[PDB]
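What follows is a single structure, written as structure tokens, with notes after it.
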Amino acid sequence: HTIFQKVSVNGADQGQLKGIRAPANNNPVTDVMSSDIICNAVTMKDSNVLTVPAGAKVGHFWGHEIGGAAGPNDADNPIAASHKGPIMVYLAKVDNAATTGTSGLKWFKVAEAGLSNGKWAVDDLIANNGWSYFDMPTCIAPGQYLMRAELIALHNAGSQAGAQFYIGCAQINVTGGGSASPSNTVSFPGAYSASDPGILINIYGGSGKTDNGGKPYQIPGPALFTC
Ligand SMILES: [Cu+2]
């Protein structure tokens, strides 16, 4: 149970919920065919569009509740340690990131982390105090994008619709950059199936721990767009 609530650009905190499309609470989306899978069930947004240089180190911050409603003492902040799973970021080119609707966009993946050497992306998130990072591709065309950030908690993912999707979107404007417009994109909903090997999955191993039995974890969705 967590909410995407801030972006940082090369270390500069952009502000609490600034440029963020956010849900009313920290409950997961569990229906991958719902429009909620795009940017969550959005109940607040603003007209701010964050400036993001191509090539910049982008941080996305997750907290158990909105801002002050989650404290440094909370064992489930940024998220409960049990909630093992991957963290991903997608972009979609839009006309105006502040005014665009979210249906029918063409999404491409720019970052993902799953399971490696016994450690999940969520473990990194906890180690880094609620922040997850990626480098904005250098070659991407400048301008308005929606940035979809996603954390999938898999501690109850062995059952249908048991995977817990924590999602939000940020409104961004990429500066500098190149001319790349990814030819292969995906739809939300559409990109995920409830039967995907990284969504319908029992992550508990031989000794009952969340180690996925040491097996490779297949992060849902497409290959990364790269420069
Ligand atoms: Cu939870």
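Here Swiss-Prot sets the residue numbers for chain A, with the shown residues being 17-243 in order.
A Cβ is built for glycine as well, from the same backbone N, Cα and C atoms used for every other residue.
Residues or ranges marked as Cu(2+) binding site in Swiss-Prot (evidence: experimental evidence): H17, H99, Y182. Note on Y182 (Cu(2+) binding site): other Cβ atoms within 10 Å of its Cβ, all shown chains, come to 24. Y182 (Cu(2+) binding site) carries a strand DSSP state (E or B).
According to Swiss-Prot, the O2 binding site annotation covers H171, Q180. In this structure, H171 (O2 binding site) belongs to neither helix nor strand by DSSP; it is coil.
According to Swiss-Prot, the mutagenesis experiment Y220 to A, F or W carries the annotation: Leads to lower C4 oxidation and higher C1-oxidation. The DSSP secondary structure for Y220 (mutagenesis position) is coil.
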In sequence order, those recorded positions of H17, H171, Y182, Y220 whose CB lies under 6 Å from ligand 1: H17
Nearest of the recorded positions (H17, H99, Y182, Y220) to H171 (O2 binding site) - Cα to Cα: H99
Binding-site residues listed as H17, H99, least Cβ neighbours within 10 Å: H17
For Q180 (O2 binding site), the number of other Cβ atoms found within 10 Å of its own Cβ: 21
Residues within 8 Å of the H17, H99, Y182 Cβ centre (excluding the Cu(2+) site residues themselves): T18, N42, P44, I95, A96, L167, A169, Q180
